[PDB]
Amino acid sequence: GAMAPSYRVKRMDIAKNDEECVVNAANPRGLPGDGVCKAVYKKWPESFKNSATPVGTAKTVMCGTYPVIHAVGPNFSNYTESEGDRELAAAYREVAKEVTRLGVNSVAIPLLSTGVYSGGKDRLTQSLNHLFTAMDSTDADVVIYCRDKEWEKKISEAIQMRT
Ligand SMILES: [Cl-]
Ligand SMILES: [Cl-]
Ligand SMILES: [Cl-]
């Protein structure tokens, strides 16, 4: 565990993280994909061997000794708000199980279902709150990665709010 488990937010490419493992915002088929998933494919392509896994689940594949946790959030274009919300919560619960099993002291994590899978909605609060529900009982340092300057400010405020 980390000595004083924390949350932090950084605005940069998650492929350049300084943590002990990475969460991929994966597709169910283990394809290179776009956005975070394509950056992850360019950096850790070996981790896409047998990475396909259903919506609402996470599957870890090692690139050398570096763990890539493939977490599949729902595409809100296809799911109802209700079912999508349930699957998005479940994907983060499976990330917390994997982070714990791996015994890492730190993890780099993107906000699942906030990009191409958002069904054109702002899901910062929805996705971040499910991230906190899952990760709060873990003792890894969590570093959230984002690309937008206004999202960085809002994620930083949400972290500081809880103190
Ligand atoms: Cl960058
Ligand atoms: Cl997405
Ligand atoms: Cl972002």
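All positions are counted from 1 along the displayed chain.
Cβ coordinates come from backbone N, Cα and C, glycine included.
Residues annotated as ADP-D-ribose binding site in Swiss-Prot: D13, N27, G35, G115, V116, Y117. Within the same chain, the residues at least 6 positions away from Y117 (mutagenesis position) whose Cβ sits under 8 Å from its Cβ are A25, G73, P74, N75, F76, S77, listed in sequence order.
Within 10 Å of the C-beta atom of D13 (mutagenesis position) sit 14 other C-beta atoms, taking all shown protein chains into account. For the published mutagenesis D13 to A (Swiss-Prot position 1343), Swiss-Prot gives the following note: Partial loss of ADP-ribose 1'' phosphate phosphatase activity.
For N27 to R or Y (Swiss-Prot position 1357), Swiss-Prot lists a mutagenesis experiment annotated as follows: Almost complete loss of mono-ADP-ribosylhydrolase activity. Using a 10 Å radius centred on the Cβ of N27 (mutagenesis position) and all shown protein chains, the other Cβ atoms total 21. For the recorded site, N27 (mutagenesis position), the DSSP three-state label reads coil.
Experimental mutagenesis is annotated in Swiss-Prot for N27 to A (Swiss-Prot position 1357), with the remark: Partial loss of mono-ADP-ribosylhydrolase activity; complete loss of ADP-ribose 1'' phosphate phosphatase activity.
Here the residue is the original one, but Swiss-Prot notes a mutagenesis experiment at this spot, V36 to E or F (Swiss-Prot position 1366): Almost complete loss of mono-ADP-ribosylhydrolase activity. For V36 (mutagenesis position), the same-chain residues lying six or more positions away in sequence with a CB closer than 8 A to its CB are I14, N24, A25, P110, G115, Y145. DSSP assigns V36 (mutagenesis position) to a helical segment in the three-state reduction.
Among the mutagenesis results in Swiss-Prot, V36 to A (Swiss-Prot position 1366) has the note: Partial loss of mono-ADP-ribosylhydrolase activity. The residue drawn here is the original one.
Under the three-state DSSP scheme, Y117 (mutagenesis position) falls in the coil class. Annotation of the published mutagenesis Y117 to V or W (Swiss-Prot position 1447) in Swiss-Prot: Almost complete loss of mono-ADP-ribosylhydrolase activity; the original residue is retained in the structure shown.
For the mutagenesis result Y117 to A (Swiss-Prot position 1447), the note given in Swiss-Prot is Partial loss of mono-ADP-ribosylhydrolase activity; complete loss of ADP-ribose 1'' phosphate phosphatase activity.
All chains included, 16 other C-beta atoms sit within 10 angstroms of the C-beta of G115 (ADP-D-ribose binding site). Close to ligand 2, meaning a Cβ under 6 Å from one of its atoms, are these of the recorded positions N27, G115, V116, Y117: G115, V116, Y117. With a cut-off of under 6 Å between the Cβ and any atom of ligand 1, the recorded positions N27, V36, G115, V116, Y117 reduce to an empty set. Of the residues the record lists as binding ADP-D-ribose, namely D13, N27, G35, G115, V116, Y117, the two whose Cα atoms sit farthest apart are 19 Å from each other.
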